[PDB]
Amino acid sequence: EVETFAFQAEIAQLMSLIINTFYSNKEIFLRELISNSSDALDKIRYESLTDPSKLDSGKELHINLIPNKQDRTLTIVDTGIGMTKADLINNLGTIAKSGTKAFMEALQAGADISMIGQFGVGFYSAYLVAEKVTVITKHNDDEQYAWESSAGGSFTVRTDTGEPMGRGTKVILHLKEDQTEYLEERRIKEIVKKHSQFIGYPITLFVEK
Ligand SMILES: OCCN(CCO)c1nc(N2CCCCC2)c2nc(N(CCO)CCO)nc(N3CCCCC3)c2n1
Ligand SMILES: [Cl-]
Ligand SMILES: [Cl-]
Ligand SMILES: [Mg+2]
Ligand SMILES: [Mg+2]
């Protein structure tokens, strides 16, 4: 079964502002998702220091970037702490309420979309380049879930039946027709060097073949 939920009103409003505002500096989306992945890897490494069994689900701590020109997708894979069902459906949302509300105050008072990260809501910057986002995730304490939204006020959560990951998150960006530059090898490398040169984990760009 697939469950369907409404976004909270303020998040539906942020998503609509990110989709509708003319704004050319779209490349900042990659920094925000790599920064989220780095947070998740920090959390599992920290927890593993007092409880080594947390790494039984896998020891490697990395980020892979996987462009696919045929499917028009860009996938960010990490082996971080992953997210529970309750994270996906409400807990990460309730923590976002205040950053979302403040970011939207800041934008009306002159701030631009590139400061989204400073409010803890960088994930939604995905919607600068993607018409749909799929988030496949596995936390030690829960089962594998797929989250998915094409915006429009709702999102879905289902149990995931495909290729089981051990622990961590796959973000699948279904790119807009005019945003294929972000599948180009030299553009991904330019963006990673410019915005995220200082991440404490290996970032491997997979080449297509
Ligand atoms: O890059 C996107 C994928 N990842 C996985 C990285 O492994 C990711 N990580 C987040 N975090 C770091 C790993 C522990 C959880 C936090 C995180 N945090 C929040 N929120 C808390 C704010 O800090 C709400 C605001 O976005 N929301 C996320 N979303 C995306 C899917 C669920 C819905 C909203 C989210 N997503
Ligand atoms: Cl993760
Ligand atoms: Cl609908
Ligand atoms: Mg990510
Ligand atoms: Mg990810």
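Numbering of chain A is taken from Swiss-Prot, so the residues present carry the numbers 16-224, in order.
Looks like X-ray crystallography, 2.3 Å, at least that's what the header says.
Keep in mind that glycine also has a Cβ here, set from the backbone N, Cα and C atoms.
Taken residue by residue with DSSP, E47 (mutagenesis position) is part of a helix. Among the mutagenesis results in Swiss-Prot, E47 to A has the note: Strong ATP-binding. Strong interaction with HSF1, HIF1A, ERBB2, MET, KEAP1 and RHOBTB2. No effect on interaction with TSC1. The residue drawn here is the original one.
In the three-state DSSP assignment, the secondary structure recorded for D93 (mutagenesis position) is strand. In sequence order, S52, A55, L56, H77, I78, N79, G183, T184 constitute the residues six or more apart from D93 (mutagenesis position) in its chain with CB-CB distances below 8 Å. One mutagenesis experiment named in Swiss-Prot is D93 to A, and its note says Impaired ATP-binding. Strong interaction with HIF1A, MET, KEAP1 and RHOBTB2. Loss of interaction with HSF1 and ERBB2. Los of interaction with TSC1.
For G97 (mutagenesis position), other Cβ atoms within 10 Å of its Cβ number 25. Experimental mutagenesis at this site is recorded by Swiss-Prot as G97 to D, annotated: Abolishes ATPase activity.
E47 (mutagenesis position) has a Cβ environment of 21 other Cβ atoms inside 10 Å.
In this structure, the C-alpha atom of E47 (mutagenesis position) lies 17 angstrom from that of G97 (mutagenesis position).
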